[PDB]
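What follows is a set of notes on a single structure, which appears directly below.
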Amino acid sequence: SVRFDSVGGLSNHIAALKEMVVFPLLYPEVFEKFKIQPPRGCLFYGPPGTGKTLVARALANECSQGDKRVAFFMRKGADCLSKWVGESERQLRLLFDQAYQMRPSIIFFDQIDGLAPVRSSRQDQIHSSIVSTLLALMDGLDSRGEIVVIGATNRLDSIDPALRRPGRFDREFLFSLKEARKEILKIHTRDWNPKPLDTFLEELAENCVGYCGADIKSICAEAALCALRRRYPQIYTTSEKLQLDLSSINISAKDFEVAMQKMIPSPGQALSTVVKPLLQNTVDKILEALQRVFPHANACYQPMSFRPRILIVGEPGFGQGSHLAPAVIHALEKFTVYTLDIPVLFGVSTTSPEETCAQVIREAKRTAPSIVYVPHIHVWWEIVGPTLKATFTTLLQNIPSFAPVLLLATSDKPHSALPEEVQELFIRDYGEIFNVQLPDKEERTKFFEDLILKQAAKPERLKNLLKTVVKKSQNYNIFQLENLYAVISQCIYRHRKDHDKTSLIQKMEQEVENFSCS
Amino acid sequence: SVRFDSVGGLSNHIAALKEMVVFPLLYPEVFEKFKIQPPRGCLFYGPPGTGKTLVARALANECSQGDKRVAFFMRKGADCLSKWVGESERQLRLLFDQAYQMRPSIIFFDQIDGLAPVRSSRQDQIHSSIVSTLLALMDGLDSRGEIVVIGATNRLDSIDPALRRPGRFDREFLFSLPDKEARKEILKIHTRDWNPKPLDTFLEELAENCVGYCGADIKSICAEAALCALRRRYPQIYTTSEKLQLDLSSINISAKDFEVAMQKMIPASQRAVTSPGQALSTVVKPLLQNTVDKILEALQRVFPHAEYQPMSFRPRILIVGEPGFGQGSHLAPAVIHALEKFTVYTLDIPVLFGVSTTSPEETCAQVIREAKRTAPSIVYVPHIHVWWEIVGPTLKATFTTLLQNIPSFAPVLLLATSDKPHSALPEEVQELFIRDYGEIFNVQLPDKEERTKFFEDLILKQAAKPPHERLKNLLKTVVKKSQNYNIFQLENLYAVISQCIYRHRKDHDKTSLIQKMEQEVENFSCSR
Ligand SMILES: Nc1ncnc2c1ncn2[C@@H]1O[C@H](COP(=O)(O)OP(=O)(O)OP(=O)(O)O)[C@@H](O)[C@H]1O
Ligand SMILES: Nc1ncnc2c1ncn2[C@@H]1O[C@H](COP(=O)(O)OP(=O)(O)OP(=O)(O)O)[C@@H](O)[C@H]1O
């Protein structure tokens, strides 16, 4: 039922899997020209929840539909278990021949852990002969095509070590657990009478942090199930269905949100729904400046730079590391990010801090371009020992000059107050230091539109009130603004069940005048 | 016998279970359009003695004598094992087929771990064969409709994960320890058929005390008290070989019997651990209940999540009082105990250093991650004036940087107490607590009425029982002369007066010790 249309996000995995597995089986005479000798053993491995067997079934559909030029047999290495001496043994030679009498073919082996476990002194002589003669079945009945052994498992070490030898089972395909999620939401709701809004589904996928595929459909089914709970609360404690129209179970804005809150669900995090219209301008500005310094976000017509470096400096309480920098990291996605802070350096024992400080830089060198994050450099410099500072400096210096790896750091004290070793590390004469500024008047004006007023009247003079709140908030930092918002929004809850107005507005207007934060 | 009546306190897993057993048999239409396909395997788990077998017995009786007809089939741990090589796996299939031929039926398995262990290569192969042949015919349950198999176990871990899969066992029910309202129902249930029915106010007065008990513990004390009353009424029976004569009507159960019965018993869950929470003793309650109330209402004002959705923003608070004001030894345990149902993780010197082989930063890491996992949660840090001047700078930096990562609106409270005032407190800590948040409380000395009530029980009520105005004068002068004392000194004076009262237990006339009482009352001197 799936022909590469119920798969979301896997734009690059498909190209690799088809080119090195199916195409050599789809076009075997081509590789006779150069003698590539493609491997005869392939695997699907990764964390659970990646949907490994469905890909094999899709390959079966692709190969079977047509002229039957390449085939596929579906097999499981966990239901192929026979409690007899050698009866499950014939399954592979017949299968490696049944798929060979009608070759080419791809044979899937789900959970080979049971059919071919680790033969040992505790395992049955049955399974001992099974595994021995079984590896004899595969390494002997291969090496000329056109059978490519594809298997799946949850753990890589759950395989008999004699299987993974030269000239035997070799290849491994990494399946991992957000760009896939838009495609997933598009696909899995292909036939829905209450078709949700595209922004509705995008918010759904945004709020489904940590889910991998199956639970993505599970939440949708659960949302429908609780929709018929909420629209029809009388389903409990009622007689047989007498009059129920099964069309008012339509999913609206609040249905999935009440559905999401009924189960438990990196230094990059976008702003909240309340914070976005306050710092979005500054995030865009810093992104633009970074574009200017860092062009990656002999021969010409190729981007090049000289040691990408940048420092965020702002007065404490300006949210330069509390809200800005993780947001910038989130905005500059599709690049590897690697932090270096105290709980990641001292948070693991059985290792010297020097032992991990080299691994991050080495592996970020491997995957250039990469991002290294060092928050609160003004305090991180005074916690490490004398050797760590020197090791950090030498590791940073050993980078190539034209390597497009960016150093991102944030600070609280002004640049002129830092230790001198930091000072002769940034080039303020260049574009390497960015300043954070207080929000302007429009942002503060638009920060209070929702509560004043789009929900208070939900079942004048307050406008003067409104401007007074702004008339005092010219020079308050982010934390004071947000705490003020929370304290005002509390009173709105305080009189939910008071239809009579002019008494709640009195208490709001007297609390705002009473709010002293000098 | 029992029909869903004696089972009280849950009231929620019964509704979802008749929907499993009865509703599909009566309403085969709601499951038609939506393709509901209700699940067929339930997995009872939880700490022992909280149910999960009483429910099975109630269900068995309900289906035996409810809507005819449903059959009950049950095993005891591991009975499929036989001596021969073929009957070990054949009896299972035989009884399973016998159950299928008797549709409809219900299958009950208890002690799953005794028949379905965790498969591995470090154990015998016969168990591997039996678990495989068990999960074989279980997977083919869709074809053999109207067959439901349920399981009762105690250890979640000791089950092979291969069975805990959609297709075999996709549903689990957790049976945890009961709460106050549920305990009241349990006490009402187990004393139901008592001829002098006790009054309800006594029942929840008692149920306030029971904090760690379960079903079995609650049941047992109702027999312990009866035997204690039996002993109290007729203490001539034990040292006797021959039978005697009893009237059977002089026996009556009083509150003292319950008190002494609870004295010797120990809660089942606390036979290997002591929780970091205590409630005020009876002698102290009329001296700090008001302040516990005021702290509770203030924290409710700042942290309203304990009253569509209340909003909170990094709730914090710090109780500050003089050294002798009992802020770290009485008030904080009271606050932690009055806010039940909240998982609280503590953090003090016997926690960071009280454990070996683990550097303090590691322990802080597990603590903070597990406090974020189950929110709302409480972090306990007592004596912050001392916890801070002993730890290394690295630990301070880790502690400060690891709580800045929290979601702003999460209902996570920081709880701490101090002995020095806020101003003298280290400045680099004072940024965590800001006055406009209302995070600062000052414990004050109790007023005149509180002392008057505190000493009112000793005099003049205890000094009146055989084995008046002068006592009023003595109370007056004592209440006057203790107007500048802290909690420790007050309870010390209480103790010395009580001891002097004890020392004249056998004096048959008063007025011989009133002069004593007054004389050591003057002999008291503390001066802080
Ligand atoms: N990434 C995914 N995309 C789509 N469907 C998925 C995904 N992951 C899981 N599913 C669905 O949930 C089911 C559970 O996956 P599956 O059991 O095959 O994975 P697993 O956790 O490795 O378990 P096991 O190997 O024991 O079967 C799949 O059969 C499929 O229906
Ligand atoms: N909610 C309850 N109401 C009344 N009695 C209860 C309750 N929970 C437990 N009990 C008492 O506990 C007794 C036995 O408990 P039960 O066998 O149900 O526990 P279990 O956790 O399944 O046992 P175990 O783990 O030891 O196998 C019951 O006979 C009953 O007296």
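Going by Swiss-Prot, the residues shown for chain B are 422-728, 786-945, 1330-1390, listed in order.
Technique stated in the header: electron microscopy, 3.8 Å.
Positions of Cβ are set from backbone N, Cα and C atoms, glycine also.
According to Swiss-Prot:
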- B:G467, B:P468, B:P469, B:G470, B:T471, B:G472, B:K473, B:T474: ATP binding site (BINDING)
- B:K473 to T: Reduces the ability to mediate estradiol-dependent induction of CCND1 and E2F1; when associated with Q-532 (MUTAGEN)
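All features noted in Swiss-Prot, drawn onto the structure.
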| residue | record | Cβ neighbours (10 Å) |
| --- | --- | --- |
| B:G467 | ATP binding site | 18 |
| B:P468 | ATP binding site | 14 |
| B:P469 | ATP binding site | 13 |
| B:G470 | ATP binding site | 19 |
| B:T471 | ATP binding site | 20 |
| B:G472 | ATP binding site | 20 |
| B:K473 | mutagenesis position | 23 |
| B:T474 | ATP binding site | 16 |
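Taking CA atoms as the reference points, B:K473 (mutagenesis position) and B:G467 (ATP binding site) are 8 Å apart. A coil conformation is recorded for B:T471 (ATP binding site) in the three-state DSSP classification, outside any helix or strand. Shown in sequence order, B:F465, B:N575, B:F596, B:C635, B:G636 are the same-chain residues outside B:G467, B:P468, B:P469, B:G470, B:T471, B:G472, B:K473, B:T474 whose Cβ sits within 8 Å of the Cβ centre of the ATP site.
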